[PDB]
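Engineer: Quick one: structure below, then a few questions.
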2 protein chains.
Amino acid sequence: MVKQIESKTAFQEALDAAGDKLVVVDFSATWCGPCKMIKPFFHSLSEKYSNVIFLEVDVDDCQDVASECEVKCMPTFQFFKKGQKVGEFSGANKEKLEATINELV
Amino acid sequence: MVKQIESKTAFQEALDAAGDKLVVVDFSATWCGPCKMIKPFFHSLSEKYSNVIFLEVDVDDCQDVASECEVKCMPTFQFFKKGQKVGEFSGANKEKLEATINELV
């Protein structure tokens with residue numbers, strides 16, 4: 001399932017506890033249309049790939065995490081492996097989302 | 001000077017009262033880095049071109065205007081002429097901003 005991140009401390013902790021696993025972070029905003037459209041698919045993905053950690057960060061709630069991750073478009077997906085960012089793209093592209101997961105897993 | 005828009009009613013009114021003039025709308029967010037970097041320049045522009053109306057919309061404040069204008073990246077500049085959108089681009093590109101203003105004025 002998707003983990004809801006509500007603090008910078010929580011973001012760091014989850015990245016740390018992911019250990020070996022790939023972390024996919026969804027940076028969204030409630031006003032963004034595309035973000036709402038792709039949410040169900042993003043959740044479906046967390047149920048399909050249990051060997052991958054799925055994170056959700058609302059930019060309004062965590063402006064500090066948003067800023068530090070240099071997010072500028074919505075939605076933005078950032079991929080992390082052992083605390084290091086290994087991928088990133090923006091736009092609600094379903095195929096590309098799953099496709100990128102299969103490349104970095 | 002730059003007009004601060006704080007409602008959907010205010011957005012429509014300003015578009016209406018612009019009459020013949022070109023309206024440049026800056027869709028920004030306080031957490032967005034690029035948005036802060038280009039704010040001074042955007043204001044400088046409003047003082048340089050008095051025949052052009054400059055609008056500022058914080059996406060957090062006006063989620064409804066943000067949504068209806070289909071904004072997805074920050075900052076986003078939308079250009080309006082007689083109620084109709086005639087241009088649009090995202091990213092804090094100074095040259096392109098002024099350049100687009102000179103094309104649509």
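Numbers here mean position along the shown chain, with the first residue as 1.
Every residue, even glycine, has its Cβ placed from backbone N, Cα and C.
Pulled from Swiss-Prot, these are the listed features:
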ACT_SITE  A:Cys32  active site, nucleophile
ACT_SITE  A:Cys35  active site, nucleophile
DOMAIN    A:2-105  domain 'Thioredoxin'
MUTAGEN   A:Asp60 to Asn  Loss of pH-dependence of dimerization
MUTAGEN   A:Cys73 to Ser  Retains its reducing activity
MUTAGEN   A:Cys73 to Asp  Strongly reduced S-nitrosylation of CASP3
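What's the neighbourhood like for each of these?
Structural biologist: In the three-state DSSP assignment, the secondary structure recorded for A:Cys32 (active site, nucleophile) is coil. Packing around A:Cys32 (active site, nucleophile) is summarised by its Cβ count: 23 other Cβ atoms lie within 10 angstroms of its Cβ, all protein chains included.
Annotation note: A:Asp60 (mutagenesis position) sits in a coil segment as assigned by DSSP.
Here the Cβ of A:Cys73 (mutagenesis position) has 17 other Cβ atoms within 10 Å, regardless of which shown protein chain they belong to.
DSSP classifies A:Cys73 (mutagenesis position) as strand under the three-state reduction.
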Engineer: Summarise the domain 'Thioredoxin' (A:2-105) as counts of helix, strand and coil residues per DSSP.
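Structural biologist: Split by secondary structure, the domain 'Thioredoxin' (A:2-105) comes out as 43 helix, 32 strand, 29 coil.
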Engineer: Could you round the CA separation between A:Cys32 (active site, nucleophile) and A:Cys73 (mutagenesis position) to a whole angstrom and send it over?
Structural biologist: 10
Engineer: Counting other Cβ atoms within 10 Å of each residue's Cβ, which of the recorded positions A:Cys35, A:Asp60 comes out lowest?
Structural biologist: A:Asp60
